[PDB]
Amino acid sequence: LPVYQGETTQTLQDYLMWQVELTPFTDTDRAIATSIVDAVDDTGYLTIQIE
Amino acid sequence: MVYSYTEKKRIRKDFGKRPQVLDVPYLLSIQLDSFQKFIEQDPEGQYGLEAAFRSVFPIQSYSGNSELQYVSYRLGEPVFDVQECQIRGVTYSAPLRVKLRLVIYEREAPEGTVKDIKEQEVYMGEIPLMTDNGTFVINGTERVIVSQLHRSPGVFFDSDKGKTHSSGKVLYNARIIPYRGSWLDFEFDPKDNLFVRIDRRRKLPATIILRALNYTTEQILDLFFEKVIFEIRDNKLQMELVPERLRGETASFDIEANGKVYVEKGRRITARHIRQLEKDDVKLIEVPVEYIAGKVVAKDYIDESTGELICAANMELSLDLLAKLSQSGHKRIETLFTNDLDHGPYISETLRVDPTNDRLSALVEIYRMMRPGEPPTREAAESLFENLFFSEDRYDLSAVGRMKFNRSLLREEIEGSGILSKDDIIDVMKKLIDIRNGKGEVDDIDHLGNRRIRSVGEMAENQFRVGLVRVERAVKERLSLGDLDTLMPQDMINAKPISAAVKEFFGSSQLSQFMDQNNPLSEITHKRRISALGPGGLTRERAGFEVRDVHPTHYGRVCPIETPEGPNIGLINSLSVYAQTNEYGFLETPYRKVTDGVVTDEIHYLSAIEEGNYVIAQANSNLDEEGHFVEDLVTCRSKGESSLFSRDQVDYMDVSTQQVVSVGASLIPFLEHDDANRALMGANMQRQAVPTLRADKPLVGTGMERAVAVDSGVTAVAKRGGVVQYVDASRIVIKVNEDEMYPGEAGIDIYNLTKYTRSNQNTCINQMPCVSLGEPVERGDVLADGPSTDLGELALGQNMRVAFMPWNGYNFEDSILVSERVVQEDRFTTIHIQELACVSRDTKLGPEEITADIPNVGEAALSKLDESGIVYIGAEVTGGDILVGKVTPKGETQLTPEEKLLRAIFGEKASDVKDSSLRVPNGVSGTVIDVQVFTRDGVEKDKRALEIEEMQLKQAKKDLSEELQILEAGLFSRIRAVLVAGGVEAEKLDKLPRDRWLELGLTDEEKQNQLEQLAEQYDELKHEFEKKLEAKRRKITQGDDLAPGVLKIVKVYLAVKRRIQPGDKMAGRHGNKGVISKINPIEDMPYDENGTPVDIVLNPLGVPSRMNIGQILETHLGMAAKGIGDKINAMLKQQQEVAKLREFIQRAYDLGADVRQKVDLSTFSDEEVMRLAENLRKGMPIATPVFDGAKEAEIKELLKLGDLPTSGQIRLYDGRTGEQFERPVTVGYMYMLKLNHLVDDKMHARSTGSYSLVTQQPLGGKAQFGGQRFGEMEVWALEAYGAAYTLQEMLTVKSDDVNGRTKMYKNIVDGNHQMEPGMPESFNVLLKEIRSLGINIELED
Amino acid sequence: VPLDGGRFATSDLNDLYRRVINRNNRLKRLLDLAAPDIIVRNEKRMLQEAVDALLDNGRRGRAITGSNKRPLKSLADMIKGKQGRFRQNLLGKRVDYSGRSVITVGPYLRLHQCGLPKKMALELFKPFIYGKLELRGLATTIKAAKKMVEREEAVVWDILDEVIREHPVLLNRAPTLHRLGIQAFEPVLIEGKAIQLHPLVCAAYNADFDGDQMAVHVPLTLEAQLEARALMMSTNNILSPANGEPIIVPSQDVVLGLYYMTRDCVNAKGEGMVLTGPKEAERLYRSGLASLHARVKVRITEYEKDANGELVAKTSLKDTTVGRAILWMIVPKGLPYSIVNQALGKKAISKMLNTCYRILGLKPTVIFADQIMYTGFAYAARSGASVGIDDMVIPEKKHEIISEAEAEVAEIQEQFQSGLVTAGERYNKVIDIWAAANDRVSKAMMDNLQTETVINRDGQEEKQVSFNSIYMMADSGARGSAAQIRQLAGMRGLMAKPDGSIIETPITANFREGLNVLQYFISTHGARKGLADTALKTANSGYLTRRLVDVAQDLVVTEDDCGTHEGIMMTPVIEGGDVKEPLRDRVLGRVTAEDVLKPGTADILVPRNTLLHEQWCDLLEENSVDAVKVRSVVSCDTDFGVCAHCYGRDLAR
């Protein structure tokens, strides 16, 4: 069977954005937000400095 | 007189008018009889392994003077037991080892053997051994291999004509089906031409197969055709005409009969003329020349002077050629008859069609048919044609094949060769031509005389032969290459191929499948099923309309009722009660021999062929005392046309009325009052029942339930037992009396019950004991009660008080109204067992261990986990709690100042492990029954794994020490008895053993020797006990072997109690089902004149439409039974004397016509009547036969003894208004059974879950929180409404549109309710898949 | 897609690719080394075969996988067939808010409602529950709302009842043949795990309350909710879209209850009683009279719409029964009293509902059907309607008819033995004699079950209709018929058909006096044949419907008028014995052309473009016109689809 199971999963970072979508904010706030939660580890602290 | 101590507790009243002659057989012999002879050591090789060996076992090298034979094979003892195999998970089997013999000889000497290597046997695979119930333990689960039903090997002259001919002409082909190899067919064309066909491939000429078998034209013309003399000398043109041989043709002109003309010119031929011509001797009579033109010449004639090819074979004679052939060649020319009226050539028309006339040119045509290219070279064609059909080790059909071949051709001999022959094909084609001209009738595939069954034995034999013929090639190869060696016979004998083939056959096959463990009847009816699909017969369920029909030969061999109503209808059948297997492959049936009127008690088994000749009477026929008939005319069957015959014309009679019914439909009471479809669906739904906590015996039965229960092997019976000593909830011990006890044993039998074990159907198989303490149990008496059983009787359901009346529409069409009393009484409550399993799967980064050290979790979750991580036995768990705490190691890292600080602060984690603990799936709630852990060899972690090991060791010690204790007690009693009257009292031996004072000196001659012998025997017994305990302990904790990747396996079995509620699919035995829709309280339910409310309300508007009068009969009989039981209970509560109660029981047992003679006060004592009345105090057990049940008059008479209305009606009041109902409702007691189709598993909801990576569609049918599927008929219906927006929502919102789902979720949470379609991902996937080929495709603007 | 985890083992998609890649690499590496012609030609042939197998495997050669003889699915294989890419993507893709709901009976819960279980609920509307929690200030964060919903608090259930109140849902049976396979209802929370479907709607869904599963669908957008409310509601699909008859028609217990409550044996308690009509229930519930009371006089206040757009009252004093007087309270104003004064079977109430729909409207006939169903559910349980063995009566003359038929068969066999009658003639004569005997037995059974019963009265001989449960069910039309009763009291008839032939000796018995083994073994061939026919024709009917929908999908309405006088001629189908279908419904929902002329010269009956709604057909029948030229399909010149001036309505509108 072509796709067998192929169950797309959660992934944490993926989980972080699902609530980003239903948080209310502006385009600039949603842009920085994608930036921030883009740069976040499996452990969960962020990789890059805030500056 | 019937004692039946196990049945004496409760006797069921039978209503059988006819007297039973033959007893019910084991009912499971077809599954064990073949498997026994398959591994049975027989002195002659006919069947089994002795016949699969001798076939191709002698191995001969390629002129190497080295041979290999075998002496005999021996089946090794099994390693584990059935329970052990079920606990472990391994497949129960037995090793096979056969003593072989390799004999090497020197050259230059004829068969002079120099050395033999017959000193070592080799192990070649393990054979899966069967159990005592005809089942296997393959991979721990119980599987069954259903027997197949195919066509018997032989020749079948089918018609195959009608509308399929498309020419308005009848065809007559001929097919010969062997058991192995290629198939041959002789098809008939509308042009009166035959055609040879092999492997249903391109047709071939008719006489090419004859010319290939070294046959010439003259020989074929002389054999298939008859040649007349036709002696025309001196231009007389006279022919020898025989009226008895050839006649029926009008004479043209110039016809005489020995002088005076008998048949005038232009006169029609009459029988008187033929008689007059046959009376007088008729010599050669002159005939005109016109008869020579159309007539053909038989043989090829040549001139006396020269040898030209004039007047060739199969050529019409000419007028100009006649003069020269009469002048030069000869006078008498052999010719033919060619009578189109009663005969037809069908070959001479095809002889000219054959392009080849030589044997060499004809031998290459079949090869060109087989192989398209690579023409032969006078060496490949002959070899291929000889190996195709005339080979011994390549065709080898069967002995049944030769039997049918000889029977379909009127041959007396039945012992022939597996190979074919020339004369065989010749007579087959001759019979085909005769049938075309008309000489007999065609065969019948649906007839049970042309089809045979195959059990598991011959299938395993064939599989083993196929697996061994492959290793034989390797053995020959290894013996041909490097023969100069004296090694042991393990050159090419490899056990992997044969074992793998037999395991593939057993485990994964179309006929082998899991057995339904939901009901004991389901098991025994699955062990008797017969299927047509599989390796042979019907490749699929399609292409058949008349094959699935009920053939008239299905009287007492298969059942025309028990069969699924799905697409595979008619291809799945069941065996009858008395139906057995014929000698070779067919099904037989028993009858009684009728000799000059009287009926002898002897039994004779007949097949489908024998039954069609003799006259077989019907089971519903009157009988006298000596064996004669009452009425002179009796309805009987002769050849398929049932009619009346006198007492001097009948030859056989049936045995009983259950002969035409299978084991399933035989339990249906009053089966002659229900329709065929309803009885069919009831028998099919009976197999879907589920056992409950308290089993209740049925009040309206047939008596067959006892046999079905004792034969199914679902309970525990007492073998060779005399009395019971100790009783326990899971252990039974029986001290056998000295009568049935042989020396060399302690004299005790032990039975360990099965308490709460997971079945295949996730049900619960629990056994309850019957005896209480010190009860004399005989042989063949039951001890325990399996699932849905009661005192050895099959009881799957409860006797619920029902009534037939509509109740506020709650019983609209097929809904059942269940009162609250049934729910409160825990009736129909079901138990289910769930199994969870987890492995370790050692990885590269490190091994995984269960230490309950899970990070990122609360203490509340780990509050139910023990040290090693498993849950305590007896706890509960709901939702997604953790059961087994497993962790997965993570790869090491660098210094990592952040992780270094995190480890210095917290520690013990260091992000080394990940939470991978076994948690319960969502929507699951229950309680854990028991855990289990299996650890491979080499690993000895064993955190808390020694607990189950010590438990099993103590369980083994407890039941092993009993025999040794009994033996020691016997020996000590013998010691104490041998010292009597010798000056030593029993007090000294009772205080301390002291080995009988160590030969104190009672006699000093024989007493000392006796004491020494007794002490030696005691020491030997102690040593044997120690050795047995050591062996048992070594076998217990030896450890198992798991997968290479798997490190250890932890399993957990939990229990779930499911109660009744709306949605469940309740059903009966008369093809009546129902979905619960309401739980009505006790107050709202209607009550009777005594205040007792009904339990179940049913809809009476289904009886006149489904023909279910059987339901009303069962209700009346159950009401009578319940009235008798209530009167008995009142008598018991009044504490009356035993005499009146015994008289009432005796008067209630002998009521009705002469069916059975039983009476109390003569066999039952003053103590057994008490327990008898106490057992049947809630309903009178009644057993009505299938077609010999009780009559309406008897049912009405039975209602008078229990003070009940004979009409069966009774007034009822309303439980809500307190008003009396008009039209009194008939109440009764129906036996109801719960089906597996419950509402707790059907329901499934979803709003948003996980999607797939391909086509981005959700999972589906409840697989990890899936969703339903939309259909094409559904979008058609939607377009019928004109709902474009709803359709677009179903296409983008609830679909694979990724950029739309999140936006819709956001709009719904925010309350916008706006849709953005975009574009589905599946269209893009289709575009990419189309672009993957050489076809451009894109979308414009 | 790794199976064991250690090895991914890409199958059916990467094996052929790997094959082709390595073969092309070897060929390109060997073509530069000056290889001989045979080797390079064989390598090119192998590469051609490999690419062909990658494109189409079934056409040329066969490529299998490890340990499996089954072939692999190439690129085209996942396009065509029942497992391709043109497969279930056209609304065949899996859904989210749906799955496996069990059906039960909705005695309450009237037409525009459905019982959605609260366990299956609160999950489908979870995105709405989150929204309502965020709006009412009960959850400042999404996580908080999720935690409050997973705990199932009381406010969660309150919000659920508040949101699902004014929000419709739709149900869909898994086997759906016609338009009525998917309907819309209002969800109501029931403390169970099975959806309650309305009984009257069960006719449309074709359910039978056995083990079945129903699909549910929730609309999110406002447009989907409006399309479900205005088009897909059960309160709008009264008439059928195929023929015109009303779909909602009672056949179950309701009909039997109405037939029982509207009857009179001879005269029940309180014969001479006279009342006004509202007193009937008063005297029935406590004491005074029964429903079967006859000769009861009452003043009925009918309302007749003789005036244009207005009805007028009329008081009368006709004679009737208590049950009919009680039923008249449920009957609306418009309908007269003559319709409710009869035996009141199934066709009677069907005609009643049809007239209520026609005259009054949609809402009136809906509420009428609801009240009728309520009264039927009440009276079918208040009456009891029991069954029993002595209910059905076997005619005593059967024992004589069977003996006479056996004597006739014996005479036929004697004549055959004498040599006068052949085999086929005797066979046909025996068949005819047994058929006549079965007919006479059926007639005697009907006579013994028909209106033949003596009740005490002055004349002492009052033969009125009997109250046998089976006879009442057959006469009213609830369930069953005379043919099924013939197999319960009389004989089974011939009941002989192995493949095509009929056995001489028929079965002479019923399910009351038992049966024999031979007769029971013979009487299953027809049942097996019927079962096999159904099981092998369901798929054929599905395939036929698929072909029909595929071939007739492009048609749509886009033009108003085609302005063409071309049309088809319509005449009553007068062929055979009598007329099979007159000119009454074949021209009912059509649009006649200008070719309509009166039988008299220079006279017209109707202009060119008119619709014979309900009365023009009567005018045409009065003039005895036989042929009518009517505008229809295709011939209407629109060049796209079919214009709407030649189709009529043929719907529930």
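The numbers used for chain C are those of Swiss-Prot, and the residues that appear cover 253-905, in sequence.
Determined by electron microscopy, 3.5 Å, according to the entry header.
Cβ coordinates come from backbone N, Cα and C, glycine included.
The Mg(2+) binding site annotation in Swiss-Prot covers C:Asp460, C:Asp462, C:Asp464. A mutagenesis experiment is reported in Swiss-Prot for this position, C:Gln504 to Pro, and the note states: Resistant to antibiotics salinamide A and B. The annotation that Swiss-Prot gives for the mutagenesis experiment C:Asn690 to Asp reads: Resistant to antibiotics salinamide A and B. Quoted from Swiss-Prot, the note attached to the mutagenesis of C:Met697 to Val states: Resistant to antibiotics salinamide A and B. The feature Zn(2+) 2 binding site is assigned by Swiss-Prot to C:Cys814, C:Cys888, C:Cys895, C:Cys898, with experimental evidence given as support.
Positions of the features from Swiss-Prot, shown on the structure.
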{"residue": "C:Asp460", "record": "Mg(2+) binding site", "contacts (Cβ under 8 Å, 6+ apart)": "C:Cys454"}
{"residue": "C:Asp462", "record": "Mg(2+) binding site", "contacts (Cβ under 8 Å, 6+ apart)": "none"}
{"residue": "C:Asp464", "record": "Mg(2+) binding site", "contacts (Cβ under 8 Å, 6+ apart)": "C:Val354, C:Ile355, C:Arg425"}
{"residue": "C:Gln504", "record": "mutagenesis position", "contacts (Cβ under 8 Å, 6+ apart)": "C:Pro451, C:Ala730, C:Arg731"}
{"residue": "C:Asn690", "record": "mutagenesis position", "contacts (Cβ under 8 Å, 6+ apart)": "C:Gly742, C:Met743, C:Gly745, C:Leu746, C:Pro758"}
{"residue": "C:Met697", "record": "mutagenesis position", "contacts (Cβ under 8 Å, 6+ apart)": "C:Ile646, C:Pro647, C:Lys650, C:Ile737, C:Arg738, C:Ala741, C:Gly742"}
{"residue": "C:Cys814", "record": "Zn(2+) 2 binding site", "contacts (Cβ under 8 Å, 6+ apart)": "C:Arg883, C:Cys888, C:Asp889, C:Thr890, C:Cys895, C:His897, C:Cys898"}
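Under 8 angstroms separates no C-beta among the recorded positions C:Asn690, C:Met697, C:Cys814, C:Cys888, C:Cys895, C:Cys898 from a C-beta of chain B. Look at the binding-site residues C:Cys888, C:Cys895, C:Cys898 and count other Cβ atoms within 10 Å of each Cβ; C:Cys895 has the fewest. Secondary structure from DSSP puts C:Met697 (mutagenesis position) in a helix. The residues near the Zn(2+) 2 site, meaning same-chain residues not in C:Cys814, C:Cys888, C:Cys895, C:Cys898 whose C-beta sits within 8 angstroms of the mean position of the site's C-beta atoms, are C:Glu811, C:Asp813, C:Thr816, C:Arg883, C:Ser884, C:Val885, C:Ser887, C:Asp889, C:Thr890, C:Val894, C:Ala896, C:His897, C:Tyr899, in sequence order.
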